[PDB]
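Undergrad: Supplied in structure tokens, the structure appears directly below.
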Amino acid sequence: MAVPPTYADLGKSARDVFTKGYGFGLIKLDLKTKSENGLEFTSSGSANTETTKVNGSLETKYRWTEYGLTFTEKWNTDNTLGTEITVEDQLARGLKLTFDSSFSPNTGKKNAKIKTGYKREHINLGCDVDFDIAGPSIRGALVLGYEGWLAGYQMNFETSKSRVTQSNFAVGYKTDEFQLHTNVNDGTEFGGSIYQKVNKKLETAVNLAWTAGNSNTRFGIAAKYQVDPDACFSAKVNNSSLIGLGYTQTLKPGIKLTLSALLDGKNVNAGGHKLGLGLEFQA
Ligand SMILES: Nc1ncnc2c1ncn2[C@@H]1O[C@H](COP(=O)(O)OP(=O)(O)OP(=O)(O)O)[C@@H](O)[C@H]1O
């Protein structure tokens, strides 16, 4: 509550209005299980309707909530294999330590990561260390909270160049009904968003972005409407004349079907329009 989100999560709700409920140019297939404790899995299939390629992924996850411990295994179709062990609230409440290891037989590449987070009232801290063979990189982030206000800083240091390759600032304001987010990346990319939960059935979002040195501006508007408890409608536009439409229907308890269409406003009157289909299977 008084505990602020991580840097990456600043502006999440707004991003979510634009991203969720849409799966353009894909046939997506998701099998998920749920347990508060022990085993759960997430299985995913994806066909790209342009490239005809078919991707798959499995993720198994074991939670030992007795000791704030979680074990996760990942497997992709391109034989990428991943292991993730996380410890949360063990040494100190709000402390989180994650060891991650990855391997690709197809490219011989191995990768390992260590992520540490510490959060408490008004503060959310993070330090991620990537032990890439090109050289270690270190990402640090800090989010300060004051009476609904949020200020964040985020950086990335690459030891091989021994140079900062990323320096981002964010400032925002967050209640449960309304969220303001602004950020500037590398003193170069400016972003801003407003999120509003207008009522219990309607959420809206506006997003702005522009780039120093260019007079252009990108914006988008988006909404999500909960028509009943088993149907949800999403619509979005941007100033490149793109229109996104999405409908999500519960066919049966545990089963949701999403249809999505991306229209190019320049030529809605006949043209190439991306469709999407999503099927989520729960438990
Ligand atoms: N419709 C949804 N789509 C994606 N994630 C969901 C959805 N509903 C609930 N979740 C939550 O997200 C988790 C799944 O992983 P996921 O990658 O989707 O998280 P995220 O996208 O990073 O952000 P978020 O947790 O808000 O969805 C689940 O544990 C669940 O708590």
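Residues 14-296, in that order, are what chain A shows, numbered as in Swiss-Prot.
Method reported for this entry: X-ray crystallography, 2.3 Å.
Placed from the backbone N, Cα and C atoms, the Cβ positions cover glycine too.
Below are the features listed in Swiss-Prot for this protein:
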- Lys25, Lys33: ATP binding site (BINDING)
- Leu255, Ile256, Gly257, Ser273, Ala274, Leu275, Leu276, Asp277: NAD(+) binding site (BINDING)
- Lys25 to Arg: Decreased localization of SQSTM1/p62 to damaged mitochondria; when associated with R-33; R-66 and 122-R-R-123 (MUTAGEN)
- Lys33 to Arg: Decreased localization of SQSTM1/p62 to damaged mitochondria; when associated with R-25; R-66 and 122-R-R-123 (MUTAGEN)
- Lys66 to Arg: Decreased localization of SQSTM1/p62 to damaged mitochondria; when associated with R-25; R-33 and 122-R-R-123 (MUTAGEN)
- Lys287 to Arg: No effect on localization of SQSTM1/p62 to damaged mitochondria (MUTAGEN)
Undergrad: Using all protein chains in view, find how many other C-beta atoms are within 10 Å of the C-beta of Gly257 (NAD(+) binding site).
TA: 22
Undergrad: Taking the Cβ of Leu275 (NAD(+) binding site) as the centre, how many other Cβ atoms fall within a 10 Å radius?
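TA: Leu275 (NAD(+) binding site): 19 neighbouring Cβ atoms within 10 Å.
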Undergrad: For the recorded NAD(+) site formed by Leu255, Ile256, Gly257, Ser273, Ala274, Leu275, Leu276, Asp277, which further same-chain residues have Cβ atoms within 8 Å of the site's Cβ center?
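TA: Those within range, site residues removed, are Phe37, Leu258, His286, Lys287.
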Undergrad: Cα of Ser273 (NAD(+) binding site) to Cα of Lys287 (mutagenesis position): how many Å, rounded?
TA: 8
Undergrad: I'd like to know which of the mutagenesis positions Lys25, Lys33, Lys66, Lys287 sit within 10 A of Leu275 (NAD(+) binding site) at the Cα level.
TA: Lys287
Undergrad: Quick one: of the mutagenesis positions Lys25, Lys33, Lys66, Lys287, which has its CA closest to the CA of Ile256 (NAD(+) binding site)?
TA: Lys287
